[PDB]
Amino acid sequence: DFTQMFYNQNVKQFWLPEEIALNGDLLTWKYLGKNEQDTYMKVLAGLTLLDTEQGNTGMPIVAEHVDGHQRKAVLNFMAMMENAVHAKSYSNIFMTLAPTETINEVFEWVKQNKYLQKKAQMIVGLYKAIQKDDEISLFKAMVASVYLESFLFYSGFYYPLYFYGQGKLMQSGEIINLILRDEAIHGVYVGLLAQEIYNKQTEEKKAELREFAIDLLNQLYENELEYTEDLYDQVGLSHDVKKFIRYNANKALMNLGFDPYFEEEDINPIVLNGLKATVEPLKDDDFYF
Amino acid sequence: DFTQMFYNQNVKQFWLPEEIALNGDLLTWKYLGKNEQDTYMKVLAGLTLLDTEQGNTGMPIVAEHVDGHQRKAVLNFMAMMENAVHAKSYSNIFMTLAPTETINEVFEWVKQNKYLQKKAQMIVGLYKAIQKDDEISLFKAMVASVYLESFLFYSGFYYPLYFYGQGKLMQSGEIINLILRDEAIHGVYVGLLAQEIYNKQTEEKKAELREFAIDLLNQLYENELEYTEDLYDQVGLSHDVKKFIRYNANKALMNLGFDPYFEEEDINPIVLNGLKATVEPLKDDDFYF
Amino acid sequence: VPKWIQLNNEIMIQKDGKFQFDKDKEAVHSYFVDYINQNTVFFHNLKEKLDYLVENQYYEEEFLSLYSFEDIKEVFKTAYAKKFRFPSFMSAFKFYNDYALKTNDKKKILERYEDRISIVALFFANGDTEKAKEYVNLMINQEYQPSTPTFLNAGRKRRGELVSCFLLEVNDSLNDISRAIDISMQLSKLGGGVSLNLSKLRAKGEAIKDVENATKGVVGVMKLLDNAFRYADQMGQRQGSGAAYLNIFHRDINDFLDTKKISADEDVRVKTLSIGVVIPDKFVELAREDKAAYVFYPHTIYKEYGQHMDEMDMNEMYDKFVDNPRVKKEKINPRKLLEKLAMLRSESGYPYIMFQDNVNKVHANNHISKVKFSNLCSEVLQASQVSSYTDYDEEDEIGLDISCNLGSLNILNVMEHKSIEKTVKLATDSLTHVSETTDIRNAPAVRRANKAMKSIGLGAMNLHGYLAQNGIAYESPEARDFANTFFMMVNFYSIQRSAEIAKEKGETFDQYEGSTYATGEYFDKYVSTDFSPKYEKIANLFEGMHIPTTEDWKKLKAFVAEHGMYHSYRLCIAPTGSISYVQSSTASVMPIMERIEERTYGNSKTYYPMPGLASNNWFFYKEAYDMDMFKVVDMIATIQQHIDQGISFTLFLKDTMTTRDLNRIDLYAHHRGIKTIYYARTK
Amino acid sequence: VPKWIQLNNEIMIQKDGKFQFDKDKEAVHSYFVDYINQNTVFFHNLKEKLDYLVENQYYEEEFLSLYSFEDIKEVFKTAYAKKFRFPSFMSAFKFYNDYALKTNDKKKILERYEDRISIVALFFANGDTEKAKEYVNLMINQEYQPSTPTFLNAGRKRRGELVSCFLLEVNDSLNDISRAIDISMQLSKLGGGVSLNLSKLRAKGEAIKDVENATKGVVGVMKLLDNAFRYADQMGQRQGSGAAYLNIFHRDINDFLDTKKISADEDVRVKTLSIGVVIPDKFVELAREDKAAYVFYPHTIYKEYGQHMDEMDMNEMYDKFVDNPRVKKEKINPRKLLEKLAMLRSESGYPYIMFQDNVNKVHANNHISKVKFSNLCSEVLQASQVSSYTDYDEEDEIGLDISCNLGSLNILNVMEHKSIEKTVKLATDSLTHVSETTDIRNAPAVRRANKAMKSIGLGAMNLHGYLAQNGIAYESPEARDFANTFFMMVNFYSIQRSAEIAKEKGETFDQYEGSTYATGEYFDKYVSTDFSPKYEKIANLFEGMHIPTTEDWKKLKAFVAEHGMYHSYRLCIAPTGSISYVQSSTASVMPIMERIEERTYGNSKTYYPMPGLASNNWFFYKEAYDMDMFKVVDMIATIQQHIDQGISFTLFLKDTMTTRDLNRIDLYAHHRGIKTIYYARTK
Ligand SMILES: Nc1ncnc2c1ncn2[C@@H]1O[C@H](COP(=O)(O)OP(=O)(O)OP(=O)(O)O)[C@@H](O)[C@H]1O
Ligand SMILES: Nc1ncnc2c1ncn2[C@@H]1O[C@H](COP(=O)(O)OP(=O)(O)OP(=O)(O)O)[C@@H](O)[C@H]1O
Ligand SMILES: Cc1cn([C@H]2C[C@H](O)[C@@H](COP(=O)(O)OP(=O)(O)OP(=O)(O)O)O2)c(=O)[nH]c1=O
Ligand SMILES: [Mg+2]
Ligand SMILES: [Mg+2]
Ligand SMILES: [Mn+2]
Ligand SMILES: [Mn+2]
Ligand SMILES: [Mn+2]
Ligand SMILES: [Mn+2]
């Protein structure tokens, strides 16, 4: 009921890194404090590292196990955006703002970081556990994918959106907004594929899959809180970032056809500003009465 | 030395079938004989099948086994083109020119056609035989992919080109030329990757790989002859198409770094005749001269 | 949720296994004691109300100036003396949401039902206090209901046009096509539904001055008209609705139909323009005999014969077209075309089907022109002459573009009051007034046809309501007998009123002398056949009323011969979609779609039971989809034999039945004399 | 593959590291030895040829009847005495595929180049055999080239109009919108490109008869116009081409621009309707100072002031509009709007940019009207008055709709013959004749403005070809010096011919007395600034020709004061798409896009080197994309200072440059006095 519509929306959102000139960001970058520059670098590396997993494994593995030519095509298109567009865009932002040696060090740090690794490996673990012709394991991986696309990225997206909403780092913020817009539709689409599997299950199996999804969400959420304090306490933003994580967790759940887990909260206004009847032949004698 | 330039070429060649309005072909299509329309539909259906498998299976699987994020980005982009752009374009052509029943019948015809099933069996079999960290199985699949890109498509491409060359079906022909332009660069790129693996081998191993490549080519060739006769005898063109596929077989071998195998022949001259921007904000100094 | 909303939803909460219909009444009370009376604007007396409505550009002062204020007060007092009460919540809701006059900001209610009826009656009477009181008594008793344009807009300054439907003939020229687009936009701006006959336009692949394969066919004009109707959408309030009619013998008939296929490309698909197909008896004969038919290129026929293809009889000229080498034609399978029509109607309810020979075998004005197409609701069937819109600085030859004023008799209220004659005559007078005060300054053919034809449409509503509330099954022969007698009475009194108006004004409609009314042929079946009820129950239903006999019809025929007829067309049965709610009546002469209809308004849901639905008449209110469409066709043909124009006949189909069943229903309708078929609504 | 096509493709084959340009000449011979002569219909004598062409409805009898057969034969002999030979294969191919008269079956050639030139000359002279011979010598020397409509259709019975640039003013009414759609259809039927001004139309969300949020804006009108242009496509020969111009202070300007975005929906995007934006100096000042601008609702301004927003000077009216509470406006960022314009031009080359104050600070007929918009090619800049098309049977107020007459001087051929004066005067006479013989019966304002204004457009082409064949870089100051001198002489002789025609006929253009020609202001810069070449090379180029001095300009000013001027407008530089091939010339005054262009016709590939391209002048034939756009702007402004109308100025951008560079080029064009910017072609 939905793949051709998503095909259309995906292909009409096509874009390339070269379209946004990045050099003019240096005019606001130079005015940020060390903690602001440090947080931005770390957040950016976090997003880059997670998105690489999605391009190399997450999207291609789901495309491999999903049946249907049109679904495979949409999924291929999404994988292309991760590897050919998003990955180049993140690299471009980095190369503009930091010298080569600084980029290498930030990636070394974020690669060793406990909270980034915990979530990255949890997601990758579920992708590696998909078994041929087993729709339960596929569903679990789709849940992981939706959580990455619609939830885990957002502790990171917060900061570029926060600057973007203030008139700072506008070129890289525009790029991030385009990336985020792609991840949103990726999350919704994979969510619909997961609901299709979920709806084929018994009531007991459904309850079991719901428990899986909520348990996974809880593990990721508790690690996100730690990840958040680790990055954002030094710039005083953690309280507001936490509200943004919960709001996006609720969107991820809704993508999977589940009820919101967290109470509704208002979001930081600066970040908001950034954001056929049967054919039967006539048999004759139907003309006579 | 080459991936970056292929990346740039692939992304700059990006297109969608909807860019080309097809209603202009309606009259030249109406005017073709029943034999001509039948061959044309079947030819494009055979192409659709090849692109379906190249997009679903061939390109993603090669992407999985090839090392390097940039090489993977090129292969992922090529995969997307196969199933999200190329395979879909044929349906755009079908939906314009043909009634639903004729479309349904031709897709049923691909499923039961023995030559089309044989060529798919052979090519996809080699893709699915790739073993992780086994460069020889990967080479064999890359040879198969080059043969699909640079040889097997051409029994199909002949007919749209033959019409384009006579000023007939020129909108459909424009789509086909764009597809052909893509496959030419896809065949070169995969050819270069295959040569990388071949060049790592002992002379004895190389001799075996040439045997594999030539045996496979001959087996595919013999099947393609029967396929060509089956499609083209009713339009009187089988001998001409055969010359064309031999010509392109030599190009496939050359893409693999091998000498031409068939002698040169005169190709129908009609067929030969068938062949966002980056944004910066405005500074206050740009308003004064 | 509002209290009246809860009371209305309490209907479906069954008590002792029965629906709580009486709760509906309670809802209306709530709807008035909590919303309407609080949201109404009250004045010290009627003088202040009228002055406020006049100076604030709510009312036209001209029609009110024809009466002294004492007469207007007497008319309003007559309206309020009936103490009219809405028996259902949905009736009052529909009136006060769609027809009651509100303020500029739409925060308060300025017009009650009695106020609206009084204003409409005063507009109708044109200075006659007694006539205004007669109209007030006719409308407050709900015996007669003016159409939605007339009822909503009469006497209003910010009003549109009182004419509901307009029919345009499009000549085969770029000037005529552009003029048709302009007139369609102008009439959609006025709020009326516009129907255009595209049968004169030459097909795709025809020559425009010796360069061949140049025309875009009727599909390009269809796209132009679709964009014109999209642009002119009643200032964004109601979506612009247009209809295109094409003869089935037009070469573009397939492409025409392909505009409504759900798989059609965007360059062909048309979505805001309804499509209708005009089928002569020749096409049905060819399909019946399974002989391959020929669709024709109109321009070649016009070049060879000097007349348009739809301007002459296909039953006598089809063989000449086929045997003529200078006429271009394409081979088609008429049975395949019929199956395509059935499939299209199953998928989307289109096209409208107009059986041209069924229309023209009883058409009284064939001398003026044959009926070549219908309106947007496929019930207006009148003679039209195409206009020759020439170049700028050149005089245009203005033809006749059909336009009639709609008004419906409430059958239950008319027969309860035993006032068929009085209601019919007063409705005819009101429709004549609406025609006389209609002057459209941007549609010249429409204006000329309104002035000359003087055509009106007097419909009927609550046929199924009356039959079910009187214990008569809609499919029963007794129901058809009642329809025969009632509509013969309606036709008799409409003809009598038309002749009386012609006598009192000394003028008939243009070219009346060549009509079958003047020659007496129209009255043939009325002077030889008796239409009195054949069943005792129906005769008892008609007690207290003088049913015209053959002698009365002979006297009426002599009266018409002596004095003529003022109206070329008098009776047309419109669908009567939303105004049937206010009258507490079933829509038109069609059977009810459902006994209780659930409609969503705002964030709330409401249930409207059919008028008079109860336990004792639950099964007499049989749903249309459960009914045999052949017996509904029989009913519609029985009514149609007494209606000079057509009837908006919607087919009600089940999902189980095939396109062959739809084709059989269409062919039985053609066999039984059905003039037009409106919709194929599938459950 | 034909022999001539092989000889043409042999150009790219490099011998001794050089392109075989001379082989192209051989191709021409083959194209005439193998194809043209074989498929050319020959007659025993010219009398038989003329009789066959007239009788078979190829030619018109009227223009040939003005001469005796001896005079026609003498004109044809004068045409054939030149022994003209096409220097390149593409010239002959383009002529014999696009302009040469062919039989109805399109397999034989009835007209050679000399035959077509003789027929056009006989049509131009209107009965004067000596004037016809002068025209024949002008066109066979290829000094002057009538536009594609004039060159193709002159003297042909089966023809469109000789004018193909039409500018329409659309008033803010449904009647005016429908009339604009009709006129656009009629003019596209004639084969003309139609430009419509939509600035007077009220924006989306405006009131219609005091009902709020009712107007669909200019985007619905654009959809209607796009459908009309798709329908009217020259009898299915060429795609219907139309342009819509909107002022940048119109509120719909974003939605207007949104019609060209790729992401736009099907109900928003118009595909066959070009768009242009009119940018007053006020918008540029607001963007320069970064002050937030306001886009105004036109109907509120019209209600408050009684005049349309585009009819008054926004420089003095903007503050009053902003400070007026009764004028409704929306806040915008002018720099963001400029960036959006640059981005849209990068994506699709749209919109065209009209710098209103740059046009109107040198406009000679501001008393009649200020230039509010341009044509489909963005080079026609004339005063226009909107028409008030009322309802039916009501007299319309006919205004002025622009339709100028195109014709291009070949700068290389004109200057090598030292015949600037004679060529300019003869071209002016031919353009006057074609304007006088144009009679459009479906466009009242176009016809009225053609009769009154008598405006013609005399363009130039082969500027880059002439400069490159003379060892002058297009971006060099010497090239701008030559352009200044040459176009000042062109303006001088055009004004002299216009004044001579006014003196001979005793009449000027309507409202000439208020023009700057009558007051002598137009000649101010000509009576004070000497435009003689400042470089010795350019002076030697102009050797043998009298260069008008300040005294000559004073004498011309006195002559215009005494006798008036016949043409309201004389000079406009059109793109000259396909006629540049036949004339073996570079297109317009634009620099060449490619040195050798590769084209695909039917089967074949073909190669067209730029005229006169060789190894010696390969460097001087610099491609437009490699050039500095600031120096191209400087050259176009240098030419524009001597052109009363605009110049079709296409920007040539590389894929590397961003929207900031495009905006900088646009702002430098505005600073340098560029009137219009046509296209942003990205390599
Ligand atoms: N069903 C209804 N239809 C129309 N108006 C109604 C309806 N119910 C209530 N009203 C209006 O609301 C008022 C409320 O009065 P209600 O009907 O309860 O009886 P009442 O106060 O005894 O007087 P009366 O019935 O004589 O008007 C009515 O006078 C009438 O104006
Ligand atoms: N380059 C060309 N451009 C135009 N017409 C050409 C050209 N080349 C040949 N022709 C046509 O073919 C004819 C043959 O020309 P050719 O070069 O053979 O010698 P010629 O002396 O010009 O011949 P002729 O006796 O026809 O004048 C020309 O007269 C002319 O009609
Ligand atoms: C101008 C035009 C006409 N038509 C079709 C629609 C009209 O019904 C039909 C008649 O156009 P006309 O306006 O009658 O053209 P014409 O009078 O110049 O040609 P003729 O003498 O043959 O009548 O042509 C198109 O389809 N596309 C067009 O662009
Ligand atoms: Mg005509
Ligand atoms: Mg108005
Ligand atoms: Mn991504
Ligand atoms: Mn993603
Ligand atoms: Mn492919
Ligand atoms: Mn490929």
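Using Swiss-Prot numbers, chain C covers 6-688, in order.
Using the three backbone atoms N, Cα and C, a Cβ is placed for every residue, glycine included.
Pulled from Swiss-Prot:
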type     : residues                                                                                                       : note
ACT_SITE : C:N380                                                                                                         : active site, proton acceptor
ACT_SITE : C:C382                                                                                                         : active site, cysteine radical intermediate
ACT_SITE : C:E384                                                                                                         : active site, proton acceptor
BINDING  : C:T153, C:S169, C:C170, C:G198, C:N380, C:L381, C:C382, C:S383, C:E384, C:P580, C:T581, C:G582, C:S583, C:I584 : substrate binding site
MUTAGEN  : C:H255 to Y                                                                                                    : In ts-A 73; temperature-sensitive lethal mutation
**Study point:** Pairwise CA distance, C:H255 (mutagenesis position) versus C:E384 (active site, proton acceptor), rounded so that it is a whole Å
**Key:** 22
Review point. Counting only other Cβ atoms and using a 10 Å cut-off, which of the recorded positions C:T153, C:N380, C:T581, C:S583 scores lowest?
Key: C:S583
Check your understanding: Far apart in sequence but close in space: which same-chain residues, 6 or more away, have a Cβ under 8 Å from C:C170 (substrate binding site)?
Key -> C:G197, C:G198, C:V199, C:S200, C:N380, C:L381, C:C382, C:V385, C:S408, C:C409, C:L411, C:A579
Exercise for review: Let me know the DSSP-derived helix, strand or coil state of C:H255 (mutagenesis position), please.
Suggested key: strand
Revision key, fill the gap. Within 10 angstroms of the C-beta of the residue listed as 'active site, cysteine radical intermediate', the count of other C-beta atoms across all shown chains comes to 29
Check your understanding: Tell me which residues of the chain lie with their Cβ under 8 angstroms from that of C:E384 (active site, proton acceptor), as long as they are six or more apart in sequence?
Key -> C:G462, C:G464, C:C577, C:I578, C:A579, C:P580, C:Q650, C:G651, C:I652, C:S653, C:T681, C:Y683
Review point. If you count Cβ atoms within 10 Å of the Cβ of C:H255 (mutagenesis position), leaving out that atom itself, what do you get?
Key: 26
Point to revise | Helix, strand or coil at C:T153 (substrate binding site) [DSSP, three-state] | key: helix
